[PDB]
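Everything below concerns the one structure shown next.
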Amino acid sequence: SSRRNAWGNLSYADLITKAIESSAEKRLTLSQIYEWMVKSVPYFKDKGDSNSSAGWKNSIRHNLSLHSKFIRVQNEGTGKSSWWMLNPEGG
DNA sequence: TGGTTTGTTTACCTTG
DNA sequence: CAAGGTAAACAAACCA
Ligand SMILES: [Ca+2]
Ligand SMILES: [Cl-]
């Protein structure tokens, strides 16, 4: 009752923002964001396997695409997925 | 090849 | 209504 969600008061977008800001280069691929969640948010420490992360990972992809505060940056690297970063121009 | 990952959207509930 | 969390439909790109 003192916390919006199980993991705390931060929204998914806030958590993504934190993960990104935590990197020296201020950019992370989707899987690095997943990694950061499982290593940094107590609540997800265990929800990391295949059968249990399906849902929150869906929520993360959803948040990345929906909010303009996050921009997708091309990574050819042949087969590598996009770098996700905070929109310079704000949300 | 066929299953998985990454991304984009739209929909559905619940709160405030 | 708006915001968020959660589901899900779809498809291009990957990859075992
Ligand atoms: Ca976006
Ligand atoms: Cl697409």
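Residue numbering for chain A follows Swiss-Prot, covering 154-244 in order.
This entry, so its header tells us, was determined using X-ray crystallography, 2.1 Å.
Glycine too: its Cβ is placed from the backbone N, Cα and C atoms.
Looking at Swiss-Prot, the entry for mutagenesis of A:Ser212 to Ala says: Abolishes STK4/MST1-mediated phosphorylation. Secondary structure from DSSP puts A:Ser212 (mutagenesis position) in a helix. Counting every protein chain shown, 13 other Cβ atoms lie within 10 Å of the Cβ of A:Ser212 (mutagenesis position).
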